[PDB]
Structures are given as C-alpha cells and as structure tokens.
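In what follows, a single structure is set out as structure tokens and then discussed.
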Amino acid sequence: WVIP
Amino acid sequence: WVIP
Amino acid sequence: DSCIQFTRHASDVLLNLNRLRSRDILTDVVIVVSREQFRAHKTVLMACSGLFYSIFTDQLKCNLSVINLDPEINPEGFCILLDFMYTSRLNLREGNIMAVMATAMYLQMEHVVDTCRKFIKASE
Amino acid sequence: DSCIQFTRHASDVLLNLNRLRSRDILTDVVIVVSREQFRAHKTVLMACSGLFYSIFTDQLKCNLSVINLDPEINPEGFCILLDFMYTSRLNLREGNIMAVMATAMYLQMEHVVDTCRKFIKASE
Ligand SMILES: N#Cc1c(Cl)ncnc1Nc1ccc2c(c1)CC(=O)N2
Ligand SMILES: N#Cc1c(Cl)ncnc1Nc1ccc2c(c1)CC(=O)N2
Ligand SMILES: [Cl-]
Ligand SMILES: [Cl-]
Ligand SMILES: [Cl-]
Ligand SMILES: [Cl-]
C-alpha cells in the first residue's frame, strides 16, 4: 500500500 | 515498454 | 518467453472498466446492500473478491442478475470497497475503517483486511 | 482525496480476468478470425481496443454473441494481441511483427502499433  |  | 510488456496496460484496462461502470455499460449484476443498489460487472467482482468468485462460479448463482448481501453489511463500506475494486484506491478514514474492515472480511478481500488491521493497531 | 492505493491491484485483477478466460468462465462473445474462434469477455476487449469499444457500445452489436473480423486479419496476429490484452505481455517476433502491427491497426491498439513501428524502423 502507498500514498498515490 | 519493458523487458519483464 | 521473449515477450515485451507495457507497464501501464493493467492500470489502463482498470481505468476503462471503471469508465464502463460509471456509464452503466455492459454491467450484468446489481448488488443489493439493504436499501442501496450497486451496478457492476460480475467478472470485476470475481477478480477482486473471494466471495464473488465463489458466487459467480456457482452453476445456479452465475445466472442471477441480483445478489442480496447479508443485512449486517454497511452500504457505505460496500461502496468504498466497490470503488477500490475498480480503481486500486481505498478511501480509508477513521469514521469508516470498522465498516470497511467488516465488509472486506465478508467479501474475502485479504489485502484490504490487512491494511485495516494495521491502521487500527497503529491507533491503539 | 485522502485514499491509499494497492500497487499490485490492477495487475492482480488482470491476472484473474485471464484465469477466467482460460477456464471459459463468464466469457460472453466469440471472435471469429477466418477458420479460428476466440472466446473472450466483451468488457476486456472494449477496455483494450478502439474497435471493440466502438462495436460493443453500438445499440445492436452490444447484444451479439459472435463477431466476425475482416478476412484479411491473421488469426495468429489476433491471438498474440488477445493474449496481450489479458496479460500486458506482447509476443513480438521477426516472423509475426507485420501481422501483429496490421492487426493492432485494425483493432485500434495505438501503443502496440507504436512499438511495432519502432521495432521495424530499428531493423531497416
Ligand atoms: N476471478 C477470479 C479468481 C480466480 Cl479465476 N482465481 C483465483 N482467485 C480469483 N479471485 C479471487 C479469489 C479470492 C480472493 C480474491 C479474488 C481477492 C482475495 O483477497 N481473495
Ligand atoms: N472500454 C472502454 C473505453 C472507454 Cl470507457 N473510454 C475510452 N476508451 C475505451 N477503450 C478504448 C478506446 C480506444 C482505444 C483503446 C481502448 C486502446 C487504444 O489504443 N485505443
Ligand atoms: Cl435474478
Ligand atoms: Cl484486496
Ligand atoms: Cl449473434
Ligand atoms: Cl495498446
């Protein structure tokens, strides 16, 4: 999971 | 396009 | 093999599948979550959810145009997860995390359940 | 928005769509290319091809279960492109490049046409  |  | 790969292909396919959904193009099922209804593509639902994969591979349920979810399922939680299915983006907030996690458990979306557990553990 | 994103989601969706195709699950059209037939999902075809997007948004053609391609289309070229649609992987070889490029032009798959032009220019 990432900060897009 | 890339070499996968 | 000796194939070449187009990096953005999978993302572009998903963007177009979401565009089709927004325009109600070739949607083939309505998911009923208490008073709310959500139109979708069976193949996208199956590709994202263990529960939908089970339902639409069933010899009788594969032909249904309406699927009614358990009355305990929160419509907003379902909406957030349906958006995630079509975009890879999860709108996870303090006010919805419990509903999102419970809905992801029911839908059998392991990676979502995982980030919900991690975000909850960080706040305790 | 304040969304989080699952990097592998789009790739995982496409992998499952290819698994459904391989098992002939919820495929809703057969593409006929001279003596050969290819089962697929209309939504994936539309999401990858300008030609299929046009065909399946047509008020009459959206309901067809069989689509016959132009007799000049090479089945192997179509097969290579159909695999690319479901995988992001293009099996581009000296022996198939002309057929792949002609098929991609017909199907309106601009990125494929682009790499074919580039690979051809490098060999002249
Ligand atoms: N459609 C399809 C499909 C196929 Cl073909 N093969 C394998 N899994 C499929 N889908 C599916 C099954 C289980 C789960 C998910 C998706 C996400 C998750 O957390 N659990
Ligand atoms: N399905 C869908 C779709 C939608 Cl909804 N919006 C916009 N394009 C869509 N698909 C589509 C149209 C034109 C082309 C491609 C795909 C690849 C390419 O080279 N040209
Ligand atoms: Cl029904
Ligand atoms: Cl997931
Ligand atoms: Cl027909
Ligand atoms: Cl393309």
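Chain D is numbered as in Swiss-Prot, which gives 6-129 for the residues shown.
Backbone N, Cα and C define each Cβ position, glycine as well.
A sphere of 10 angstroms centred on the C-beta of D:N21 (mutagenesis position) encloses 17 other C-beta atoms. Swiss-Prot gives this note for the published mutagenesis D:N21 to K: Abolishes interaction with NCOR2 and HDAC2, no effect on interaction with CTBP1 and transcriptional autoinhibition; when associated with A-116 and 376-Q--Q-379.
Summarising the annotation, Swiss-Prot assigns domain 'BTB' to D:32-99 and lists sequence analysis as the type of evidence.
If you draw a 10 Å sphere around the CB of D:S59 (mutagenesis position), it holds 12 other CB atoms from the protein chains shown. Annotation note: D:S59 (mutagenesis position) sits in a helical segment as assigned by DSSP. Here Swiss-Prot describes D:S59 to A as a published mutagenesis experiment; the accompanying note says: Abolished ubiquitination by the SCF(FBXL17) complex.
According to Swiss-Prot, the experimentally introduced change D:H116 to A is described as follows: Abolishes interaction with NCOR2 and HDAC2, no effect on interaction with CTBP1 and transcriptional autoinhibition; when associated with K-21 and 376-Q--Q-379. The Cβ neighbour count for D:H116 (mutagenesis position), using a 10 Å radius over every protein chain in view, is 16. Secondary structure at D:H116 (mutagenesis position), taken from DSSP and collapsed to helix, strand or coil, is helix.
Here the domain 'BTB' (D:32-99) is broken down by DSSP into helix, strand and coil counts: 31 helix, 15 strand, 22 coil.
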